[PDB]
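*Asks:* Here you go, one structure.
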Amino acid sequence: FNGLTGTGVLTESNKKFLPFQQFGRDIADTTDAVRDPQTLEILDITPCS
Amino acid sequence: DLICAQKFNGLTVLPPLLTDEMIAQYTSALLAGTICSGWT
Ligand SMILES: *[C@@H]1O[C@H](CO)[C@@H](O)[C@H](O)[C@H]1NC(C)=O
């Protein structure tokens, strides 16, 4: 996603990103959610089991 | 589904070999032995 590489399951989020926010992080500084560059929807990232 | 952040960084939690429902049964057996027999 926009140069941010990773592996996981992209579900659909209830997160409400502000217009200036593209990606979110957790306490471990791993991207927990990203914004799709085209449809502008918030996807929840969770690495595979 | 989603669990936690610790679980997702290699930090797993192993269940105990003795579940609580069987530790409680061990305790109940000890109590019954104390009541029926005593220290014998
Ligand atoms: C590009 O166009 C629209 C509007 O930006 C976007 O929603 C759509 O997903 C894109 N089309 C593709 C990737 O084929």
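All chain A residue numbers match Swiss-Prot; in order, they span 543-591.
Note: Cβ is positioned from N, Cα and C throughout, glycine not excepted.
A:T547 to K appears in Swiss-Prot as a natural variant; the accompanying note says: In strain: Omicron/BA.1. The note that Swiss-Prot attaches to the natural variant A:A570 to D is: In strain: Alpha/B.1.1.7.
Help me picture where these features are in the structure shown.
*Replies:* DSSP assigns A:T547 (variant position) to coil in the three-state reduction, placing it in neither a helix nor a strand.
Using a 10 Å radius centred on the Cβ of A:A570 (variant position) and all shown protein chains, the other Cβ atoms total 10.
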*Asks:* Using Cα coordinates, what distance in whole Å links A:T547 (variant position) and A:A570 (variant position)?
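*Replies:* Rounded to a whole number, the Cα-Cα distance is 16 Å.
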